[PDB]
Amino acid sequence: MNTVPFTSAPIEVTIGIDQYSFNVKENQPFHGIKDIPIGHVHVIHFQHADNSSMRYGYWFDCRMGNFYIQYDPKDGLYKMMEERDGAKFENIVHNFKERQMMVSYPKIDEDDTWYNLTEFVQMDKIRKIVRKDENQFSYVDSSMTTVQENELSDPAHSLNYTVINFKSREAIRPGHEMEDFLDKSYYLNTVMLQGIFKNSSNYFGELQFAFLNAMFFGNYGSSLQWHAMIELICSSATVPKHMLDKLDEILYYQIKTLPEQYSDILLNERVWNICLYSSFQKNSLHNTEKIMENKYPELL
Amino acid sequence: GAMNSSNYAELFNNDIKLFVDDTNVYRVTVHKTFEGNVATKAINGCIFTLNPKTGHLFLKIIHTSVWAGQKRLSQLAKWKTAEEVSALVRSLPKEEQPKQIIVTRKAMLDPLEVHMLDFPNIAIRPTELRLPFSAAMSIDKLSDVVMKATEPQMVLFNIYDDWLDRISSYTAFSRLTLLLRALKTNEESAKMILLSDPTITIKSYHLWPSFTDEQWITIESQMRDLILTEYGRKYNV
């Protein structure tokens, strides 16, 4: 059970840790989050009370180092930092715990939600999508654009998601134009799975990361990437049986977790209607189709 | 974006462009079977690929053999159209390749875009114009070369005959769209109007009769009258 201490909380802020969130008052004696489950990536995220614009936050894994949060009054945000002195850090955390100035990661024993949302998400893959090699943790916010959004403007601050474009030479073999456009199996299986991702676990990890950035930061380019990766599978006639079964579980937990009030901006009507009712895989996503039909029948 | 009434003069500028109409690619007769079910029998079709500035028509004849053993033919017909248009562009010298291709039906956009990925600087556009190119098979010499074809064939025509010696591309296109609109609305009537006077013939190397400038004004008036009448009947107005 790991800890992310906070130096202080000088500005009023809503703090998220994974799917949980807490309101902290200006100068409230708040000194961080304890009992964070080892074995998963996590995201600690912020929304200032005075600017409900720019949700921002940090992907981290407590196995990779000792991380803390400290407010920077110059840049005007809560920053993640690494403490390299093990004994200084252990001594900071023990003091804050003794004074009970930390919130406990409020996991219910029965509840596999976070595992289910992050099953394939790896910190080493996050750090290739979000390039800042001097830190072990990754900053994401509401406004960061994707490599694909940029092609169509600061490269250092981009989300380097794998570019997926159904009307591209990468997607369409010369001489198999109609076949490759109507059945994307060669683009999914040869180009993306064998070629770029190497395996379905890395593909699902990027899909799951894109969804979480869409949900937690309202990151529009992330939402585009999540839908493109769903549509590429659903639009392939030839998908391994284990990948379809796994995709159904992945999407079920994403739809289950999505705030009911954000379905209008976070769910693309065309993609979901095509995936559940018209695509090759219209009959392969039983759990997803059932939760979507019961939770969001308007969209469909 | 879409070609409309607003940007109509763009058709007659010096940027090479082609219209592509796929209406007549996949053509069938519907009939009863011995068992009283319904079946189709394909007949020869054509792609209608037209340079509106020059009148050059690239009539690619679609022989029924291309459908043999294929499924979902109305879908395949859009892809076969895009394949043949792509092949035509690749066959042209670089300085003759179009800068834009305008498709008369929006369902041709994705097929043509995907076949033309090698030509990222050729713009594929839809149109808001309701163009009457479906009536191309009412031009006797075009219908005749399509129906007689025993294999895939490309035939080159000038759909304006020699009109550009006397009139502008804008006026030539307006005459062509009026003739085809008449032929589409009431073929029998349109064809009677065009041939009623036997002294006016079609040259061996032409599609339309050899009207004087004064005869074209009479003809064009007869075609407008035909179209308006038919409109009153269609809508009881």
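If you go along the chain as it appears here, the first residue is 1 and each next one adds 1.
Including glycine, each Cβ sits where the backbone N, Cα and C put it.
Listed in Swiss-Prot is the mutagenesis experiment A:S236 to D or E (Swiss-Prot position 253), annotated as follows: Disrupts interaction with PRP8. With a cut-off of 8 Å between CB atoms and residues at least 6 apart in sequence, the same chain places A:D183, A:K184, A:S185, A:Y187, A:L188, A:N189, A:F280, A:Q281 near A:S236 (mutagenesis position), listed in sequence order. DSSP classifies A:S236 (mutagenesis position) as coil under the three-state reduction.
Under its mutagenesis annotations, Swiss-Prot gives A:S236 to A (Swiss-Prot position 253) the following note: No effect on interaction with PRP8.
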Check the deposited model and tell me the whole-number distance in Å separating the CA atoms of A:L152 and A:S153, where 4 residues are unmodelled.
10
